[PDB]
Number of protein chains: 2
Amino acid sequence: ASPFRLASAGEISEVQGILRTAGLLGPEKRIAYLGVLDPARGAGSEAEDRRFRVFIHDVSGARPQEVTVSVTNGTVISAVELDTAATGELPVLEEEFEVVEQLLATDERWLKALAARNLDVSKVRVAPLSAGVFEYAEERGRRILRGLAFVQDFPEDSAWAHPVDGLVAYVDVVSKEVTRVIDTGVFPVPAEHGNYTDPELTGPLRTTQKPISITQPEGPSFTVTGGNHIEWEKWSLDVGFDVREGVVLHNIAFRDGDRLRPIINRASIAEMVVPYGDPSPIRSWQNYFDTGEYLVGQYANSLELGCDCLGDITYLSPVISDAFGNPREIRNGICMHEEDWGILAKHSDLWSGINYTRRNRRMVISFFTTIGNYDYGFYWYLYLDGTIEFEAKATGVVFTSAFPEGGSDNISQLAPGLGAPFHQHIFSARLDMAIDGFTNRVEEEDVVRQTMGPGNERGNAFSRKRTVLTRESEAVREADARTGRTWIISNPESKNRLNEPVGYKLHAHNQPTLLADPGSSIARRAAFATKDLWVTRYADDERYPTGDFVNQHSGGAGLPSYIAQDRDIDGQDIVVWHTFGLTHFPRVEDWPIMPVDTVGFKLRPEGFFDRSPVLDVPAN
Amino acid sequence: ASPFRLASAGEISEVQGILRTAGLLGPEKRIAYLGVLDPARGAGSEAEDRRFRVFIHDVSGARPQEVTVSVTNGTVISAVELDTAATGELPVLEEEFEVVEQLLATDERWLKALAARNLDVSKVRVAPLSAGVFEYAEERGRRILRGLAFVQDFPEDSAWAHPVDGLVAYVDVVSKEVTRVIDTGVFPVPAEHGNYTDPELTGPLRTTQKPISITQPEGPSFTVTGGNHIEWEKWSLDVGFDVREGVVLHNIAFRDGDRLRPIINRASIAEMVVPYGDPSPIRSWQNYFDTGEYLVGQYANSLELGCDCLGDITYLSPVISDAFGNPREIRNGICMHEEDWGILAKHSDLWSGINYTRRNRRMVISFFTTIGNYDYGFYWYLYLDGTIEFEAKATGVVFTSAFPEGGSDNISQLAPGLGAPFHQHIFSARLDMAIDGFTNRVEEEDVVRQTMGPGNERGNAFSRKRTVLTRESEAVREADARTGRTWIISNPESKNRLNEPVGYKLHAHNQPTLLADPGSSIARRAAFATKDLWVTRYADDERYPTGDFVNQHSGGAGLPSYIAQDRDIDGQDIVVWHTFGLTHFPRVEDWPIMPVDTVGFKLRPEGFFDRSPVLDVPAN
Ligand SMILES: [Cu+2]
Ligand SMILES: [Cu+2]
């Protein structure tokens, strides 16, 4: 019944009928994206109208089309032919992951390049990599993919251990032809294998690890209704899933006494880019928008109990569309469970003689995706004390290259002759705020040091200052760890018992933002990544910080365009976009398969409640 | 057996006996500090020589003394009379905690101040607060404690809810004299109670929390030998305990193949200070060095199973000395256990068809202490991948004051008329490094952005630079989050298989450091807290960043003095001192009992291993 329920296989099937029927799904068509649109602002909109947005591709060459369909009425709301050169190409299709290798196979320039290196074409894997936008005017309006080669000695071999440097190719997936092949020279192909399941490399497996059993004899403390509505320790939300964004949280609210109080209307990772900092022409064009270009949701893994998610786990198997419009279920793609989180509050009082201790817990909603060599875990956490947190876990196999003789200032050595180009993993969390309602404002809070003198004779005083962001033109902020800079989202119309506007404080990890030169193509296409925080006025069509069609888009799209409307955000329906990421200088320890590293952010209540919201937790 | 074993009851009793025989522990004497000393560098000794250091206070007013005894040989190694006005007073005695209230109870000035506020003296508790060093000439050379009042309505009432602002008294705890009583005017004493166990405030307790059972069927994976020697998943270390520093980690090493490789010789929290930022004369002198002045270890709580420490826990019960030299055991004062830590590594490869997933775990060594209103948990973690991490958890009841009628720039309002002065909790981690041995050096590593142009035509390049700190004079460093600054400790004489010096990288949280004006008393007394990292050359007598005697001691000792020696630290036995802390602007959510907030740091291997050290970890 809920307008926020997950998409059912039946809804996907219907969309499919509409399209084909309207002559939109011919054998030359392929669904590049399909997802359900969220309900529109306003409760008066009684009786929901389930609508789905779709991006249609064409293997022949016909212009792609953005189509919106209504499943509640089985009709086509709109259908627009797209001029990709203007608004960007459609997301990469999984069925294209092989085309790059299959095309270069019959190309003489490539075969010549392989022959010179003595490499068997049957053993050469080619990664399907986003092209970006550079000095190649020919690529304008064309659907291109570049290819870097890796050698796979046998079917179970890890090709990443054998990168073929000094060589790169560009290909047109639609016209099925190789536009260019570049060979800057021969580099030795790293010989050592990186097969982490090979007893010769792993050595004798440990027998020292004793089991750790996590169980809930009485079942979980959270209830799941309507298929995806979660209720846990006063929290209330809907777990959604999009093929592009992945897990999306809707209507996060907290039951404070006798009232459900909203906090965040929608939270998601709206984009994630991996820019590389190797100036070599072979990879200098390398920037992967795992979310915008590849769609991380479609590659979500099926999580195995006891291996991926331990304890009492409640799963969700989201359904998505395949390239032809058929519904495909992602079995156990979302894990939901609660876990112990140490001490919550504790005090042994010297005067009252009372000794008090309480345990903390966190609700976990997660998924794990795979994009080529990378694997990312996306985790959302809800704590007893009202804290909301997001954590990304990066693992997988590092993208490799050859390690230059004489060293490198932009590549690190992992093994003999094997290198790993420096790069970053930058995320954008889109937080459609709703602190006690939609009337919100953001304030930048800095710690303020004070000078010794009148009114501060001992020079011990320190304070803080808050600056309201009133217009979008002044809502692009940078971090300042030195002054403990944070951002508070409050509701000027809703006050706590102390007559202070209720709010939530966003705590960033303050990691470095986009490092590329300001005039680079990536600085333009991933402008959101150059600043830590953006605040915009909510708009139904502003979904991603990079725009709807990221692939091969010239730039300036997304946030830079939105912010240009310079709209009022002081006590309005606003959205916070927080940029955060990891800057990776690969270590030897990252090879052959890297240990998880993490990054994220959290928001804690700031005068939201009238006192601690966990005084009613039992001693257990 | 091991020279790093915990002190035994017998050893403490022997120290007492030795001191008595030497005529240094008469009935007027009191032990303010007593701890075992670490063995001297190099096997300069044939057998073991357990030495203990003691600070002897004299209640009759005689000069205190610092003594070192060899319990092994039953001798006094050194004994020196202390001139406290010059080198500092001894740490506060637990037996002096009640003296402040008792003395003021019959003081005419104090009684008059209480009468003006219609407060019954029998219900007024007085907190025994360290005095620091300010403009009161008569305090120099005298053992002084300052007192702030809080009303307790009944035996089990939380006094912190009823602060008596506008009043402070100074007391000489030795001569039993009230030196000063300052009354700046009456303030309304907050009326609301802060009793978090009162049903009227907590409301009906939750019945929604289902149990989480954490057990280990075959017992833990770690072993304990020699009472405190731990061996877990290739890690090796000795867990010590000191009444001042609390838990101290000794000889942290990792078994890499057949060789036991040291990483850190000694790790501890060498100091922790709580500076307040309220310019009111009633609290502007407040700076609590919980470690240096109060000795946090002395107040470690006895941890209840399934409450403070969940799962299969192994406890250590350290023994310390009481005021008379008699051994006192802190039952179950240290918890040790291993806990699951999600995914360690994961990758689903598109070309090999191999799906790989491995889980992480961490060894936990912790204790929890209480000092007045505060309660802190100190946690050390050891991960499978080689990471070492420290985490401090701050909870308890916030220190209160009245909330001024017209608001305040240095105090937050928690309840009607109840305020909480701004303050910081700043820690100092002393890491006596030994990366693959004692020949170490520290480099400061910053990310380096590059300009678009020749050699970087696309402007995507980014690098990093490392600056070796060669002399102590150039080793006082500050954080730079924006540039991703970290510090690497390496061994220039020990290289990995790629011919690179092995090392570990310190990742700080980059929280604000000491905010006080540089000319303040606290800025000199806690000079260490003004900078994020300090590197010194090892010395037996350089143990605390604030020196041996912090109580009522001005500047003149500690890191600033040690650094003046400007010793060579480029490939020598060095010590890293990392400053990190929380800047607390109390929220309403922090009242009546505050939820845990955290801060810490970690060190990850950086080319220490020749490849991932967790390839030998089994499936489950
Ligand atoms: Cu990376
Ligand atoms: Cu605090």
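Chain B is numbered as in Swiss-Prot; shown residues: 9-628, in order.
Determination method: X-ray crystallography, 1.8 Å.
Cβ coordinates are placed from backbone N, Cα and C, and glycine is handled just like the others.
Residues or ranges marked as substrate binding site in Swiss-Prot (evidence: similarity to another entry): B:296-307, B:379-384. If you look up Swiss-Prot, you'll see B:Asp298 marked as active site, proton acceptor. While the structure shown retains the original residue, Swiss-Prot records the mutagenesis experiment B:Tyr382 to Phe with this note: Loss of activity. The active site, schiff-base intermediate with substrate feature in Swiss-Prot is assigned to B:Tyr382; the stated evidence is similarity to another entry. According to Swiss-Prot, the Cu cation binding site annotation covers B:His431, B:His433, B:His592, on the basis of experimental evidence.
Considering only the recorded positions B:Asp298, B:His431, B:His433, B:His592, B:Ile379 (substrate binding site) has B:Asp298 as its nearest partner by CA-CA distance. B:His592 (Cu cation binding site) is surrounded by 22 other CB atoms, counting those within 10 A of its CB over all protein chains shown. Apart from the site residues B:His431, B:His433, B:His592, the chain places the Cβ of B:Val282, B:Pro283, B:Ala402, B:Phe430, B:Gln432, B:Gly589, B:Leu590, B:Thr591 no farther than 8 Å from the centroid of the site's Cβ atoms, the recorded Cu cation location.
Neighbours of B:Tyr296 (substrate binding site), defined as other CB atoms within 10 A of its CB across all chains, total 22. Proximity of the recorded positions B:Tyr296, B:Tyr302, B:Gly305, B:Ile379, B:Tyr382 to ligand 2, judged by a Cβ distance under 6 angstroms to any of its atoms, singles out none of them.
Closest to B:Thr299 (substrate binding site) by Cα-Cα distance, out of the binding-site residues B:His431, B:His433, B:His592, is B:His433. Between the CA atoms of B:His431 (Cu cation binding site) and B:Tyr382 (mutagenesis position) there is a gap of 13 Å. When the alpha carbons of B:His433 (Cu cation binding site) and B:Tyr302 (substrate binding site) are compared, the span between them is 15 angstrom. In terms of local Cβ density within 10 Å, B:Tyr302 ranks first among the recorded positions B:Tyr302, B:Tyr382. Looking at B:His592 (Cu cation binding site) and B:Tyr382 (mutagenesis position), their Cα atoms lie 13 Å from each other.
Within 10 Å of the C-beta of B:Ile379 (substrate binding site) we count 21 further C-beta atoms, all protein chains included.
Summary for the binding-site residues B:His431, B:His433: the Cβ-based neighbour count within 10 Å is maximal at B:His431. The Cβ neighbour count for B:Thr299 (substrate binding site), using a 10 Å radius and every protein chain shown, is 29. The residue listed as 'active site, proton acceptor': 24 other CB atoms within 10 A of its CB, across all protein chains. B:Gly305 (substrate binding site) and the residue listed as 'active site, proton acceptor' have their C-alpha atoms 10 Å apart, to the nearest angstrom.
Taking the Cβ of B:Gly305 (substrate binding site) as centre and 10 Å as the limit, one finds 23 other Cβ atoms among all the protein chains shown.
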